[PDB]
Amino acid sequence: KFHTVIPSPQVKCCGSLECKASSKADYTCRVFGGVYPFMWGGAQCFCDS
Amino acid sequence: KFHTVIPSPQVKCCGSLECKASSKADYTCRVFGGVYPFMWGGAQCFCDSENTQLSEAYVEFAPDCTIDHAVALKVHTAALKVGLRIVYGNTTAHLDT
Amino acid sequence: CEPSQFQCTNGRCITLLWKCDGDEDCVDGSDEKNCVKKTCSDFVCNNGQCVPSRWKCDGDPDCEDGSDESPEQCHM
Amino acid sequence: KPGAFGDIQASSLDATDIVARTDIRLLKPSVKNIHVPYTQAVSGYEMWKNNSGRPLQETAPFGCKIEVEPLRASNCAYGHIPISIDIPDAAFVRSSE
Amino acid sequence: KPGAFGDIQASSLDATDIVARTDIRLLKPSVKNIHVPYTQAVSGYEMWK
Amino acid sequence: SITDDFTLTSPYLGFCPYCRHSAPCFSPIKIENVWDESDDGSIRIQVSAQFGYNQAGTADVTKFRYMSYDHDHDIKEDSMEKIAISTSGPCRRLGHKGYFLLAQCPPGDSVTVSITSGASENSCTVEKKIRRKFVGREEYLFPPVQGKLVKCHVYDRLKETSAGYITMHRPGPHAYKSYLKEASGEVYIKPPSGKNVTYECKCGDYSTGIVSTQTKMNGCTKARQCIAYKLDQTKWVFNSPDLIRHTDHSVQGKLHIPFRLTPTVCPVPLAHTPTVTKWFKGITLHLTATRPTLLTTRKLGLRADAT
Amino acid sequence: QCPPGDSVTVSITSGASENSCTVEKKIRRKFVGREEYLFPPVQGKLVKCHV
Amino acid sequence: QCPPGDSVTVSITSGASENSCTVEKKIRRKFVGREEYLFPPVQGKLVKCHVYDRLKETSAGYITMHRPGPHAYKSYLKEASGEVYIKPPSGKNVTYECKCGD
Ligand SMILES: *[C@@H]1O[C@H](CO)[C@@H](O)[C@H](O)[C@H]1NC(C)=O
Ligand SMILES: *[C@@H]1O[C@H](CO)[C@@H](O)[C@H](O)[C@H]1NC(C)=O
Ligand SMILES: *[C@@H]1O[C@H](CO)[C@@H](O)[C@H](O)[C@H]1NC(C)=O
Ligand SMILES: *[C@@H]1O[C@H](CO)[C@@H](O)[C@H](O)[C@H]1NC(C)=O
Ligand SMILES: [Ca+2]
Ligand SMILES: [Ca+2]
């Protein structure tokens, strides 16, 4: 069985966060440009869209 | 789905309690003559053997039929409507016909 | 937009679950507009405003009425 | 017909003229307590829900998207539409230009 | 191939050169909270078992 | 034409087939109906006891009223925390109002309501098939964090909403046995401390009256031959089949059925996108799925071979 | 009186002992006569059965 | 040690937290060998099987632990009539970021 670990997501606001290749087993990376994350404590960054 | 509500039965002890018709959906009314009913408190009234009980049963809509219900429809010949994007020269026309 | 969505003043349509959810999702706060009265773990100002419990007796005026620094509620 | 779709019928959900033909039989009470022993057919709405098959949203030919309340079939093609267009004369240009 | 036996492969259990082609699709986060919506094929080890 | 005052409205004793002692008895809590037509699994149960109101009828949350077993019958008052609900395991309670309650339950074959850890200590169970129903075309044990957010109908947890009404009628005679006394070859009736009772009695002839003390009646011997029930009981009681109808069965009141089935938006799972492979006149879909998932195909022509 | 199940357990809740014992016994829901029921009805036929 | 079921729940009960968490996990009744059983017999064949060691000193791998990022509580902000203020709890220092104009 594989473990399929998902790392903690990285967010950059009013900025671009393209990702490089990795040597991990079946490394799938994807960039999303319209997010607005919410932890326990409200919005996680300043930039609106 | 229907509710099949049962009304509170009516007993007449040493008496007769024939019932008239009703306009309720699936009104079933029936008369029984040898009842000696009880509750928490013992016998219900005085008369020993010659009694009567009026069992009643009608049908009403369930409370949740505002959402969970089916509509039966008879359809007929069906008209057709087309929205057209037609362009000519450098002019664009959107029209529903 | 869709009947399952709420449209704000910015032209952005959010989900109906985000309406009156306690957090502002539209840029004008229209999702938190109207709604109902929220029960207030939180200090209640005299005019009905709700503030965090660490804002009480903080030495700074936070209520519109100034109820947080009033001597009747805050005792020296 | 009891046990089938259309046990209970009405013109609307709030209508007071409701009809039903379930198989209600009022049995004779034979217990100490007051009781209305009734037996009834299973709801045909539930039976039809169990045996509804598949809706027209998954069966309709030519890919007709069936949509509900102003009931229609949308975005499907089975034939040809003759269209006669009256193009304005301002759209045309003379052959010299 | 994803889903079949041999999704994940390595020379040894402690090897750092691990190669896999489990079919991971990273969906767009459409919720309030911080989330990594991912969908994946089943383990070919479990399917083979 | 619907009232919610509940001062003019009272609980009652019911007869449900499976008590705490696994035999049909009379209980202050009796399930008349269970409604399970909510997409989130919440069910609505009608119980002969009133919830959220005190003995006097004032709306007091976390307190419920019920008829007592004593023959000088009154309407006793108890805490709401003693009410337990279970289908196969314990049910989480979501709402309560007079005669009605809303609870989230696991799947099971019977639904029971009990008054646990009290002087009453009674339970009532009815046969109701509760199944784990789901929304959409893919089964799920729990709703996902992120999905499609389709329309689905759930019972509203707020008790202010209404989903119809129940009709409420004046109650008939109850005819308690302890209001009789058969000493020697004569029969006596003893009303409670102050309350008037009505007797109707056919020792040799039908004679009725209202008394408030121990009185002789004719010369009949057995106490079977007549009864005594208290009058002035003008509190509206639901038309349950476990009660004798009064002489006048006009609908004295209507009361709301709370927890209206309202449409909301709820998430459903989005399955794995199938890896399609193509040959000359067809496609193979690989269709990985954990829970059961509906696949529906149809041709876009005259003959839609719907599978 | 027990619900149907696949094992029978006798336990001493709390106390000094606080021990349990479970044995394998296929307890099935039994019904009298020739129609299935979870619970006996209020009114039926009143047939002979051994308890 | 758990019975078979469809989900796994870890909960804090009878406290200030009073909170449960349930994750869908299909727990089957696992049997060793060529016969099925609810309970291990008193006497059998005594074959080899692999069980979880109860002592916590043993290890079956490792999990990676990283430095935590920002968490950005909304209770550190106050929205005035036309301006905003940033206040920390007690004497702690808070890093603020604002790009409303720059
Ligand atoms: C349409 O526009 C093109 C270039 O924009 C022009 O050459 C042409 O003459 C126009 N046609 C008409 C019918 O106006
Ligand atoms: C529901 O339909 C299924 C067919 O999939 C059938 O086996 C089952 O008996 C039906 N249930 C009822 C209660 O009629
Ligand atoms: C009912 O009891 C009351 C006690 O308050 C008494 O005054 C009255 O006379 C009784 N009614 C009759 C009809 O005797
Ligand atoms: C952090 O907080 C302390 C205590 O309030 C203060 O003295 C100090 O200046 C702050 N900043 C740094 C960079 O240590
Ligand atoms: Ca919001
Ligand atoms: Ca303050």
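Numbering, chain C: per Swiss-Prot, residues 33-72, 75-110 in sequence.
The deposited model was determined using electron microscopy, 2.9 Å.
Just so you know, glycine gets a Cβ as well, placed from its N, Cα and C.
In sequence order, C:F77, C:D96, C:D102 are the residues near C:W89 (mutagenesis position), counting only same-chain partners six or more apart with C-beta under 8 A. A mutagenesis experiment is reported in Swiss-Prot for this position, C:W89 to F or R, and the note states: Complete loss of entry of Semliki virus into the cell.
Neighbours of C:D92 (mutagenesis position), defined as other CB atoms within 10 A of its CB across all chains, total 15. Among the mutagenesis results in Swiss-Prot, C:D92 to A has the note: Complete loss of entry of Semliki virus into the cell. The residue drawn here is the original one.
According to Swiss-Prot, the mutagenesis experiment C:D94 to I carries this note: Complete loss of entry of Semliki virus into the cell. A 10 Å cutoff on Cβ-Cβ distances gives C:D94 (mutagenesis position) a total of 11 other Cβ atoms nearby, all chains included. DSSP assigns C:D94 (mutagenesis position) to coil, not to a helix or a strand.
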C:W89 (mutagenesis position) falls, by three-state DSSP, under helix
